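Here is the structure we will look at, set down as structure tokens.
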Amino acid sequence: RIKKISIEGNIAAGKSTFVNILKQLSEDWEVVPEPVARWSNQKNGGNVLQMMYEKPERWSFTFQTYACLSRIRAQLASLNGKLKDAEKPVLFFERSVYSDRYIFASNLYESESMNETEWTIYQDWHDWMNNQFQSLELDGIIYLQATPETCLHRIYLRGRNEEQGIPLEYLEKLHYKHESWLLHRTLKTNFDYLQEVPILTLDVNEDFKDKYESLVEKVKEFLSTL
Amino acid sequence: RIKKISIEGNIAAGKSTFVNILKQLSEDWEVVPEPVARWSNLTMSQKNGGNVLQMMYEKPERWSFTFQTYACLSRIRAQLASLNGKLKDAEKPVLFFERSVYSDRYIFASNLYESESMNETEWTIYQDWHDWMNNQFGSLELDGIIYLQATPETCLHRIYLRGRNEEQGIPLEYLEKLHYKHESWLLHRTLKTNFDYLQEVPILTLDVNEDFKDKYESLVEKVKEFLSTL
Ligand SMILES: O=c1ccn([C@@H]2O[C@H](COP(=O)(O)OP(=O)(O)O)[C@@H](O)[C@H]2O)c(=O)[nH]1
Ligand SMILES: O=c1ccn([C@@H]2O[C@H](COP(=O)(O)OP(=O)(O)O)[C@@H](O)[C@H]2O)c(=O)[nH]1
Ligand SMILES: Nc1nc2c(ncn2COCCO)c(=O)[nH]1
Ligand SMILES: Nc1nc2c(ncn2COCCO)c(=O)[nH]1
């Protein structure tokens, strides 16, 4: 019954900003915040992130596993309780277990922070988790598209250190992974329904926090197409 | 309708012998062997288990979390497939599980945490991964437990007897630790778990010290005695 739409975007692209604004506009509009963000600054979540920063080749499996499990737990609790009640309920997933795997876990394998066996076991469990703990299927995706330069700027326009603004080439790689997944629909996934799911792309390069009506108009009619 | 019964015991107790004896006796009895015994000797599962088995023997404080999480998932999958994917049919259906999600957690994992092969974060993560899942999925709760009790010396003797290498045995001291953990769970019942039907689950304890390959009738009789009380 409850509508489910994940917000996607590269690091610091403006998802939390967008999702916090989106939730304020309707009592029908509810959100599930991303577990990774806020693990920075429960105890298990602080630890893995720091070690993962300190040494990605040791903790990427452990981290990627606990993050996807945290997201699933979170997304069930606001589904099996929160808002509805509501007349036309929509639940905005701040990121998803698809970008958990096909963006972040995948990048870590590709910079050799997980070896082949970590990454196959991860990819196996992923299926088994999504298949057992089913009704998480998205009806739409909203992609907040931005240039890697904008995100580089926005990481700086936030709070750098502790997190820091990493390489621009690291942002380009996640950019091209986001573009290849959401803009071009070429990434092949085990979850067949994804090819048959609507995507709203949003050029978020221009600043929006005090001027976002045009973005919400696009979101409201995208919602109407569902 | 299916009875779910675990076969537990120290390493080289003869769990795998015993379960392979019980499967030959009754049409209503079936076996779910150790996913982890098929990783000693083409299905990425075996490719992955094969690889995480050796890495673990080569570096336990690097690999304990990954091995333990993988073993438990594989066992959960094997229990789910055997169960609602078998013979029923059957008059008095019984499924023996060779070990359980519970030896995985309170024998092996806990032992690895006590030995610094997992840090606090890992052990805590493992535990809420195990807590969450065996409540979400797990049908696999048990109608009973059978306790095959041997001494660590019989166990080390039998480790030697089996095959060794990539499975191996070595320390008599380690077997002693595991042997002690099984008593607290299954014989004194002082080991309190995160599962409260388990403080109260019926437990059959079979002394398997003396070889039972050619003399198993009295043990099988007790099992039968035990099942028809469940
Ligand atoms: O239109 C925008 C969107 C974001 N930001 C800033 O960029 C930083 C990162 O944005 P956010 O946390 O929302 O990014 P996320 O990682 O959640 O996508 C924050 O300081 C925002 O204030 C901005 O100045 N204008
Ligand atoms: O009554 C017995 C039971 C066990 N074995 C041998 O003990 C070894 C270890 O047994 P198993 O692998 O079944 O022990 P498990 O790990 O399954 O408890 C094997 O080589 C068995 O053939 C034996 O000689 N006599
Ligand atoms: N959303 C998300 N972020 C991750 C993951 N792994 C590492 N990060 C880094 O998060 C900080 C930037 O979003 C993951 O699996 N999901
Ligand atoms: N059956 C089983 N064997 C394990 C496990 N972990 C390691 N091994 C292999 O045995 C050596 C440690 O006792 C486990 O969780 N289950």
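Residue numbering for chain B follows Swiss-Prot, covering 20-60, 71-167, 169-260 in order.
Placed from the backbone N, Cα and C atoms, the Cβ positions cover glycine too.
If you look up Swiss-Prot, you'll see B:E127 marked as active site, proton acceptor. All chains included, 23 other C-beta atoms sit within 10 angstroms of the C-beta of B:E127 (active site, proton acceptor).
Summarising the environment of B:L191 (ATP binding site), the number of other Cβ atoms within 10 Å of its Cβ, over all protein chains shown, is 13. Look at B:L191 (ATP binding site): DSSP puts it in a helix. Residues or ranges marked as ATP binding site by Swiss-Prot: B:28-36, B:188-192, B:240-242.
Residues or ranges marked as substrate binding site by Swiss-Prot: B:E53, B:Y86, B:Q97, B:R128, B:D133, B:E197. Sequence-distant contacts of B:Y86 (substrate binding site), defined by Cβ-Cβ distance under 8 angstroms and a gap of at least six in the same chain, are B:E196, B:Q198.
Residues within less than 8 Å, Cβ to Cβ, of B:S74 (mutagenesis position) and separated from it by at least 6 positions along the same chain comprise B:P54, B:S103. Secondary structure at B:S74 (mutagenesis position), taken from DSSP and collapsed to helix, strand or coil, is helix. Swiss-Prot gives this note for the published mutagenesis B:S74 to A: 4.5-fold increase in Km.
Its Cβ placed at the centre, B:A100 (mutagenesis position) has 23 other Cβ atoms within 10 Å. Looking at Swiss-Prot, the entry for mutagenesis of B:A100 to V says: Strongly increased catalytic efficiency towards deoxycytidine; when associated with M-104 and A-133.
Where Swiss-Prot documents B:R104 to L as a mutagenesis experiment, the accompanying text is: Strongly increased catalytic efficiency towards deoxythymidine; when associated with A-133. Within 10 Å of the C-beta of B:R104 (mutagenesis position) there are 22 other C-beta atoms, taking all protein chains into account. In three-state terms derived from DSSP, B:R104 (mutagenesis position) belongs to a helical segment.
Per Swiss-Prot, mutagenesis B:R104 to M is noted as: Strongly increased catalytic efficiency towards deoxycytidine; when associated with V-100 and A-133.
Among the mutagenesis experiments that Swiss-Prot reports, B:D133 to A is described with the note: Strongly increased catalytic efficiency towards deoxycytidine; when associated with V-100 and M-104. Strongly increased catalytic efficiency towards deoxythymidine; when associated with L-104. B:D133 (mutagenesis position) falls within a helix when secondary structure is assigned with DSSP. Within the same chain, residues at least 6 positions away in sequence whose Cβ sits under 8 Å from that of B:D133 (mutagenesis position) are B:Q97, B:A100, B:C101, B:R104, B:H159.
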Candidates near ligand 4 among the recorded positions B:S74, B:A100, B:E127, judged by a Cβ under 6 angstroms:
B:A100
If you count other C-beta atoms within 10 angstroms, which of the binding-site residues B:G28, B:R128, B:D241 is the most crowded?
B:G28
B:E53 (substrate binding site) to B:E127 (active site, proton acceptor) - Cα separation in whole Å:
6
Counting other Cβ atoms within 10 Å of each residue's Cβ, which of the binding-site residues B:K34, B:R188 comes out lowest?
B:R188
Of B:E53, B:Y86, B:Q97, B:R104, B:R188, B:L191, listed as recorded positions, which ones have a Cβ less than 6 Å away from ligand 2?
B:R188, B:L191
Applying an 8 Å Cβ threshold (strictly under) against chain A, tell me which of the recorded positions B:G28, B:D133, B:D241 fall inside, in sequence order.
none
Quick one: 10 residues missing from B:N60 to B:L71, so how many Å between their CAs?
12
Test of understanding: give the count of other CB atoms lying within 10 angstroms of the CB of B:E197 (substrate binding site).
17
